[PDB]
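Asks: Structure provided below as structure tokens; questions to follow.
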Amino acid sequence: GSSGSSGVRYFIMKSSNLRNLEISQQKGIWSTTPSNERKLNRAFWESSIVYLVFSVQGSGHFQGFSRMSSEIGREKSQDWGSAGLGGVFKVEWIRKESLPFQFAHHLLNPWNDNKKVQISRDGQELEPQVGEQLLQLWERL
């Protein structure tokens with residue numbers, strides 16, 4: 001028969017504050033730790049798309065998600081909250097609505113002690129099985 005070899009991945013990106021995220025909404029870019037960039041880069045090259053679910057540590061909701069549009073490096077920006085950065089990349093914003101955890105309260109991640117999706121550190125790989133059904137949620141809003 002047939003089988004899907006290539007596919008988009010899902011990475012959870014946490015944000016200290018909200019403002020910092022605004023830059024990604026206006027400038028259309030995002031800068032993450034150089035310890036979780038590789039994946040985003042490689043994956044983007046080994047995958048058709050790269051879904052990155054952004055979330056603010058504070059707010060108990062999902063700031064949303066954006067599919068990587070450009071690789072990390074060549075792209076550079078200035079405006080930012082945390083100077084401690086190295087490697088900026090673009091990102092396509094799909095949903096900007098705040099989704100209540102309650103919605104993704106049933107969804108979990110069997111990749112890390114089957115811990116609730118939300119329960120993911122910055123730059124953490126999210127299973128494509130739970131990361132896909134987690135986005136569609138924004139469609140139920």
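We count from 1, first residue shown onward.
Method of determination (from the header): solution NMR.
A Cβ is built for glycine as well, from the same backbone N, Cα and C atoms used for every other residue.
The feature RNA binding site is assigned by Swiss-Prot to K14, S15, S16, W30, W80, with similarity to another entry given as support. Under the heading of mutagenesis, Swiss-Prot lists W80 to A (Swiss-Prot position 1360) and annotates it as follows: Abolished ability to bind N6-methyladenosine (m6A)-containing RNAs.
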Asks: Cβ distance under 8 Å to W30 (RNA binding site), same chain, sequence separation 6 or more: which residues?
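Replies: Listed in sequence order: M13, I23, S24, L52, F54, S66, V88, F89, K90, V91.
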Asks: Return one of helix, strand or coil for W80 (mutagenesis position), based on DSSP.
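Replies: The residue in question, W80 (mutagenesis position), is coil (DSSP, three-state).
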Asks: Taking only the residues the record lists as binding RNA, namely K14, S15, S16, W30, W80, what is the largest Cα to Cα distance between any two of them, in Å to the nearest whole number?
Replies: 15
Asks: Roughly how many angstrom lie between the C-alpha atoms of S15 (RNA binding site) and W80 (mutagenesis position)?
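Replies: So the alpha carbons of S15 (RNA binding site) and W80 (mutagenesis position) sit roughly 12 Å from each other.
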Asks: What's the CA-CA gap between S16 (RNA binding site) and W80 (mutagenesis position) in angstrom, rounded?
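Replies: Rounded to the nearest whole number, the Cα-Cα distance is 12 Å.
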Asks: Quick one: pull the CA-CA distance for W80 (mutagenesis position) versus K14 (RNA binding site), whole Å only.
Replies: 15
